[PDB]
Amino acid sequence: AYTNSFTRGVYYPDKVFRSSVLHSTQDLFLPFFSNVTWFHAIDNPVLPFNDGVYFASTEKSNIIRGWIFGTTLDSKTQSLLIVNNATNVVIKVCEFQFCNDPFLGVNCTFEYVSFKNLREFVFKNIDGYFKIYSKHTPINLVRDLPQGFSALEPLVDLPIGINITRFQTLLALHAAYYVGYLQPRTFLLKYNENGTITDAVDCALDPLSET
Amino acid sequence: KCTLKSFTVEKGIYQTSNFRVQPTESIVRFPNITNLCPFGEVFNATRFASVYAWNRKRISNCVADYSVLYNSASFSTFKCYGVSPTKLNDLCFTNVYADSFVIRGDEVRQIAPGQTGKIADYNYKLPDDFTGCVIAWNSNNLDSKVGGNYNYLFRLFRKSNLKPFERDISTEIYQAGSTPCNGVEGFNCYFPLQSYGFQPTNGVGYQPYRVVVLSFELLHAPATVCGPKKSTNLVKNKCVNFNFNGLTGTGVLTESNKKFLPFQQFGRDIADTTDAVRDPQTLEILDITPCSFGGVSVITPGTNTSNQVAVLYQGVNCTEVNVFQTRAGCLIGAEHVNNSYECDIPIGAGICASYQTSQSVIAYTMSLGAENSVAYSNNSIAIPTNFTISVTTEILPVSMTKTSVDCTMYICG
Amino acid sequence: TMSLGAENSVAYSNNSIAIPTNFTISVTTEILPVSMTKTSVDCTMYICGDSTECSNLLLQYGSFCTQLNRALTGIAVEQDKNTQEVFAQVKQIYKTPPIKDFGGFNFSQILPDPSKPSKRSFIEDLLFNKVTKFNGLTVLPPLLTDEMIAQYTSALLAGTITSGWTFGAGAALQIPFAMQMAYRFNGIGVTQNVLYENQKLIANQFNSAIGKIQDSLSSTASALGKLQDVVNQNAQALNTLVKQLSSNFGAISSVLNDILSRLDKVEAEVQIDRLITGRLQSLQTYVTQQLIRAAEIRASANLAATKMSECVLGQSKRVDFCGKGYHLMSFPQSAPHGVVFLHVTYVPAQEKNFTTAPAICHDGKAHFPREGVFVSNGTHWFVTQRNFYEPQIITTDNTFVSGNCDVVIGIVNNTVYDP
Amino acid sequence: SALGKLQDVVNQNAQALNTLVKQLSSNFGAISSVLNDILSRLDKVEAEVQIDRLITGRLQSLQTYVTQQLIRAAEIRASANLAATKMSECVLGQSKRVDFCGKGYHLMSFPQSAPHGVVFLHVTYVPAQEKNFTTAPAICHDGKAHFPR
Ligand SMILES: *[C@@H]1O[C@H](CO)[C@@H](O)[C@H](O)[C@H]1NC(C)=O
Ligand SMILES: *[C@@H]1O[C@H](CO)[C@@H](O)[C@H](O)[C@H]1NC(C)=O
Ligand SMILES: *[C@@H]1O[C@H](CO)[C@@H](O)[C@H](O)[C@H]1NC(C)=O
Ligand SMILES: *[C@@H]1O[C@H](CO)[C@@H](O)[C@H](O)[C@H]1NC(C)=O
Ligand SMILES: *[C@@H]1O[C@H](CO)[C@@H](O)[C@H](O)[C@H]1NC(C)=O
Ligand SMILES: *[C@@H]1O[C@H](CO)[C@@H](O)[C@H](O)[C@H]1NC(C)=O
Ligand SMILES: *[C@@H]1O[C@H](CO)[C@@H](O)[C@H](O)[C@H]1NC(C)=O
Ligand SMILES: *[C@@H]1O[C@H](CO)[C@@H](O)[C@H](O)[C@H]1NC(C)=O
Ligand SMILES: *[C@@H]1O[C@H](CO)[C@@H](O)[C@H](O)[C@H]1NC(C)=O
Ligand SMILES: *[C@@H]1O[C@H](CO)[C@@H](O)[C@H](O)[C@H]1NC(C)=O
Ligand SMILES: *[C@@H]1O[C@H](CO)[C@@H](O)[C@H](O)[C@H]1NC(C)=O
C-alpha cells in the first residue's frame, strides 16, 4: 500500500545554532508530497535503501523494536543491527549472519548503548558515515501518516564505512510503519528566536515553492 | 589629520577609525582529554598493508603531537593539504583517520589530490579537496628480501577507476577481451594483482616505501582529537584574543541567553561568522561579540581657529565608552546647552554643535526658525502700503573639466 | 488583452458648445520619496574583520577603501539636504489661531493633534503606520527628527490657511479663508461670486473629500507603495552585502579565521587575497548601486521641493502639476522618508449643450464677448463665463466691437442692449 | 563662500584625478608598484605573473574613476538642464512659478557667467509695510450684492 508524505521527513542540517533567520540548504531530503510505502506489523520484508531512507512508525504497544541494514546479510561483509525498544538501545556493526526471518524471541568494529504516539527516524550513508536523526510526538490519527511539520534532531553519527543497498525492520515474536527514499533537494528552513527549525519550503515542489 | 592625509582640518564632523581596545590576553580552550594518541601503532607496526587493500586506523579520544611527527628523522617525504604542518598543534578535529600501505619509492607521487595511474586509480583515490597530511618513508630494511618479498601487492587491472576512499579486495581473473576466463589465466585472461617483489639490490625508486595518509575531520562537531597546547583560565566582559578548539578570533566574550540544542557546538551570524560558542570544558554558551565598538566621528571647528575637539561614538551608550548622550551616540568634550541656534555642525537626531563662549565646543538642539502667530480673523486683512525691490543671486553648475586618459599609458607606461 | 480605456465620441460640431452647470471640489493624494536610509561602512572592518594579517594585505590596494567611505558619506549628507530643501521652505514657524473660523472649511484631520508626543496630524499618524551590524555596517539618524519635520508641515499648513500664498513671497498677510478661496476661484477663471453664492456647498464638498482621504489611508494598505519600495530596496541591498561575506570567491573558506588558524603566512596570504578581491568587489558593487539609487531620490526630492513652492506656497497654472482638474490649493503632510501632498482642485461636473457663435451682429457692427462665450438656449442669446454656466443679457458693457458683420465666419444677428 | 557650488565642482574633479595618480603607487600584491623594477629584476615567465597583478589593479582603479565621472556628469547635466530652463523662463520671460526665479514676485533676471557655471541675478518685488483693515466679501446697495472687479 501507499500514502502521500505531505511535509514530513525534515531534520537539523548541521550542528550550528542559528536564530530569527531563513536559511537555504541542499541535502538528501524526503521530497514534499512524495509517494511513501506503507506497512502493518500489528509485515517486515527486506526493502532497498538507495541514497537514504526516511522511516516512521506509530505507537501504543511497542511492536516494532529495531532494524537490520546491509547488502547480502551473510557474514561475507559488514552489516548494521539496531535495537530501539524503549527499555534499551543497543547497536553493533559486525560481519553478522542471519536467518531470512529475524525477530526478538518471546568483526564487530563498534558498539553503542543507552495510535497514541508517532516515531520518526532518518537513516543516510554519506562519505563513509552512517547517520541517524529522530523525532517523537503524540498523535490523533490511527489511519495514516499525519499531515504536519516538526524537524528530526541528530542522535548518532557512525564513521563505519559500510556500503549499504538494503534494510529491514524487527518484531517481537515466538503497529503501522512508513518508508520513503530521500532525494538530493534544496530546502529553505526557518529558524525562530530559539533556533528551532519551525517551517520549511521544498524549492523544487512546484513553481510557487520555487518562487 | 591622518585620516584626511592633511595637516589642516576644516570646520566639520569627520568619521575616523572604529573604536576598539587591544586584546588583554590570548585565551585558550580545549577539551581536557588525557590520553596520548596511538600513532606508534600507525608508524612503527611490523606488518603493513598491500596498497590494493589499504588499512584505515580511526584516531579519537586523545591528544596528538604533529610537531613530533613532522620533525621526526623517520620520514623521507611529508606534505599537507587544507592545513599547514607548522600549525597542526594549535588545532582540534572531530576525528582523525590514518590510511596505511606499501608502494615503490617512485610511485609516492600518485598519493596526492586529483592524481592518476595504477595506484591512484585502481588502489587508493584521494578527493580533490582532501584535508590532511601524506607521510612516506623508505622501508627497504623492513620490506625488501633477497630473491624478492612478494607479500606486497598492487591492483594491476580493474574494469573502472576508484571513487575517493573506495576499497576493493577482489582477485577474480581480469577479462581483457572475448575470452571467458572462468578462474584461469590465458589469452586476454590475467590475474588482477602484481607484486614489486622487493629486493635490497634495487635502485631507490624501486625500493619499498611505507605510506601513511592522515585525513582530518575538521568539522564543527565536538572534537575527539586535539593538539598538545594547554587551556588558559576563561575571561568575560573584557576584550581578548582567543582560541577555542582551533577557532581563533578577538572580542569581548560574554555570557548569553542563546538556548542551544544539546548537539549544537557553535553559533553563526547572517555573514556565517561565529557569533557564539559552547565552551569545550563545561556546557557554557558564550557570545563572541567583537570589542565593544562603533564608528568614531570627530567634531572640530577649523584648525585655523582652535585645536579643541569633541568626539561622537556612533550608537555607543556613554556607559560603554563634558559627557552627553545624544540619540546619534555618546558625545564627549562638548558643553551641552539649553539655548537653541541655527545648525552649525550637524550631529544628527536634532543635535548640532558650534564653537562659542572662554571659547568652547557646545552642543544644542537645532532651532527650526522664529515662532510667529498670523493675526487671523474672519474679517481682518493685511495690505502692504510700500514695497522693496530685491536682487538675489542664484549660482548653478553648468559644466565640469573635460578629462581624457590613455589607458595603455596609465596601466602600462 | 489589456483595455486602454472606454471608447468615447465627443459631440463636436461647428456651432455646439458644452458648458458645466455645477462643479466638484476634488482632493487627491500625491506621494513623493524625499530621502533614503543613511548608511556608513568601515571598509576595513567589512573586508578584514579586525584581522591585522588581512589589514596589511588591504593596504597594498591603496585608496580603494577611503574612496568607498567618501562616496557613502556624500550620499548620507545628501539625504539631509534633500529633506531640508522640501520642508525648510518656511523661514518662520507659523501657528494657527485658537478659533478655527475658516468659513466652514475643516482642517482638523490635517492640523496637529496636541495630545501626541510628536504633534502629527491625524492623517500624518495614518501615514506613519502604513510604511514599516557587527560587520562594519551602520545606519545613521537623519538630521531632522520626525517631530521637526512635523513642525515644518504644521508651519507650512498654518501659513497657507491664515495668509494664502503671501507667506511664500514676503511677510504672511492675514486674509479671511473664504476670501482666499475667492482668489483661488479667480485664479482658475471662475468669477468669485460663484464661491460666495455656493460657500456652504464648496465647504461641504471639501470636508467630505478630506473624509475620503482618511477612509482610503485607514483601509488600502498598498497606498504608500512608493515609500515602502524605497525602504525595501535599501534593506535588500544591505542584506545582499552581508550575505556576500559567506562566499569563498575561490578560497578554502569564507571564514578569515579558518585561513589564519589552518595555514602559515605564505600559504594564508594567497587565500586571504581571494577574499580581499571578492569582498572589495562586493563593496564596490553596493556603493555604485547606492550612488545610482541616490541620484533617483535626489531627482524625486527636487520634484517634491518644486511642488512645495509651486503647489503649497502658490497656485499653479501648470496642467497636471498639482493634481487633475484646475488647481486651487495644496497641503503638505509628512510621511516616512517622504512627503504627501493633498491637492485641492476644481472639477467642472454637470454639462449642458448649447448653440454658440463667435460674434454677434447689431447695427451692422460685429460684437465679441469681453470675458465669456455667446450661448443660446434655442430661442434667446446670452453671454456666459467660460468655466461655469451663468447666463447674462448681451450688452454694450460685456462685449466689444470690431469691424462690420461681413468678415466673421459664423456670426449671428441678435440685438445688443445699451444700459 | 557664495561660489561654493562652483568651487565644489573644481575640487571634486581635482580630487578624482589625484586619487587616480596615487593608485599608481599601489602594489596590488605584486613585488613592486614599479613596472620597470619588475622587468629589470625578473625573467619573462616570472615577470608576467607580477605584471598581471598590476594590470588587474590599475584597470580596476581606472574603471572606478570612469564610473564615478559618469555618475558626476549626470548630476552636472541635471544642473545644466535647470540652468537652461532658468535662462528661458527667468531671463527670456517673466515667471509666474513661485520661488523659481528667487523669493518674492518675479520681475526680471540677468545672467552673469562664472567658471564652470552661471549666476542669475533675480529681481523681485517684495511687499514691505503692512496695515490692517476690516474687509468684506461683498456690499449691499439697492438690495443688490456688489463684488470688486
Ligand atoms: C505511488 O506509486 C504507485 C506506482 O508505483 C501508484 O500505484 C500509487 O498510486 C502512487 N501513490 C501516490 C500517492 O501517488
Ligand atoms: C530491549 O532489548 C534488550 C536487548 O538489547 C532486551 O534485553 C530487552 O528485554 C528488550 N525490551 C523490550 C521491551 O523489548
Ligand atoms: C571476521 O573476518 C573473517 C575474515 O578475515 C571472517 O571469516 C569472519 O566471519 C569475520 N567475523 C565475523 C564475526 O563474522
Ligand atoms: C523560546 O523558548 C522559551 C522556552 O525555552 C519560550 O518561553 C518562548 O516562548 C520561545 N519563543 C518563541 C518565539 O517561540
Ligand atoms: C576535566 O574537566 C572536567 C569538567 O568537564 C573536570 O571535572 C575534571 O576534574 C578535569 N580534569 C582534569 C585532569 O583537568
Ligand atoms: C583663519 O581664522 C581666523 C580666525 O581664527 C580668521 O580671521 C581668518 O580670516 C582665517 N583665514 C582665512 C584665510 O580666512
Ligand atoms: C545607557 O546605559 C545605561 C545602563 O548602563 C542605561 O541606564 C541607560 O538608560 C542607557 N541609555 C540609553 C539612551 O540607552
Ligand atoms: C538644562 O535643562 C535641564 C532640564 O532639561 C536642567 O536639568 C538643567 O539644569 C538645565 N541647565 C541649564 C544650564 O539651563
Ligand atoms: C449634446 O448633444 C448630442 C446630440 O447628439 C449628444 O450626443 C451629447 O451627449 C449631448 N451632450 C450633453 C452634455 O448633453
Ligand atoms: C456649420 O456647418 C453647417 C452644415 O452642418 C453649414 O451650413 C454652416 O455654414 C457652418 N457654419 C459655420 C459657423 O462654420
Ligand atoms: C494687525 O492687528 C493685530 C491684532 O491682534 C496685531 O497683532 C498686528 O500687530 C497688526 N499688524 C499691523 C501691521 O499693524
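Chain C is numbered as in Swiss-Prot; the shown residues are, in order, 696-827, 854-1140.
Any Cβ shown, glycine's included, is placed from N, Cα and C.
Swiss-Prot has this to say about the protein:
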VARIANT   C:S704 to L  In strain: Omicron/BA.2.12.1
VARIANT   C:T716 to I  In strain: Alpha/B.1.1.7
VARIANT   C:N764 to K  In strain: Omicron/BA.1, Omicron/BA.2, Omicron/BA.2.12.1, Omicron/BA.2.75, Omicron/BA.4, Omicron/BA.5, Omicron/BQ.1.1, Omicron/XBB.1.5, Omicron/EG.5.1
VARIANT   C:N856 to K  In strain: Omicron/BA.1
VARIANT   C:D950 to N  In strain: Delta/B.1.617.2, Mu/B.1.621
VARIANT   C:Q954 to H  In strain: Omicron/BA.1, Omicron/BA.2, Omicron/BA.2.12.1, Omicron/BA.2.75, Omicron/BA.4, Omicron/BA.5, Omicron/BQ.1.1, Omicron/XBB.1.5, Omicron/EG.5.1
VARIANT   C:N969 to K  In strain: Omicron/BA.1, Omicron/BA.2, Omicron/BA.2.12.1, Omicron/BA.2.75, Omicron/BA.4, Omicron/BA.5, Omicron/BQ.1.1, Omicron/XBB.1.5, Omicron/EG.5.1
VARIANT   C:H1101 to Y  In strain: Theta/P.3
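Positions of the features from Swiss-Prot, shown on the structure.
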| residue | record | DSSP (3 states) |
| --- | --- | --- |
| C:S704 | variant position | coil |
| C:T716 | variant position | coil |
| C:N764 | variant position | helix |
| C:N856 | variant position | coil |
| C:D950 | variant position | helix |
| C:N969 | variant position | coil |
| C:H1101 | variant position | coil |
Here the variant positions are C:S704, C:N764; the one whose Cβ sees the most other Cβ atoms within 10 Å is C:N764
One of the variant positions C:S704, C:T716, C:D950 has its Cα closest to the Cα of C:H1101 (variant position), namely C:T716
For the variant positions C:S704, C:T716, C:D950, C:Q954, C:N969, C:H1101, proximity to chain B (Cβ under 8 Å) holds for none
Sequence-ordered list of residues in the chain of C:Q954 (variant position) that lie 6 or more positions away and have a Cβ within less than 8 Å of its Cβ, or none, is C:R1014
Spacing of the two Cα atoms, C:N856 (variant position) and C:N764 (variant position), in whole angstrom, works out to 15
Residues near C:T716 (variant position) by Cβ (under 8 Å) yet at least 6 apart in sequence within the same chain, in sequence order, are C:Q1071, C:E1072, C:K1073, C:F1109, C:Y1110
The variant positions listed are C:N764, C:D950, C:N969; by CA-CA distance, the one closest to C:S704 (variant position) is C:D950
Row C:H1101 (variant position), column other C-beta within 10 angstroms, all chains, value 11
Same-chain residues at least 6 apart in sequence with Cβ under 8 Å of the Cβ of C:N969 (variant position), in sequence order, are C:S975, C:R995
Across every protein chain in view, the count of C-beta atoms other than its own within 10 A of the C-beta of C:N856 (variant position) is 20
Using a 10 Å radius on the Cβ of C:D950 (variant position), the other Cβ atoms enclosed count 12
Whole-number Å distance separating the Cα atoms of C:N764 (variant position) and C:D950 (variant position) is 25
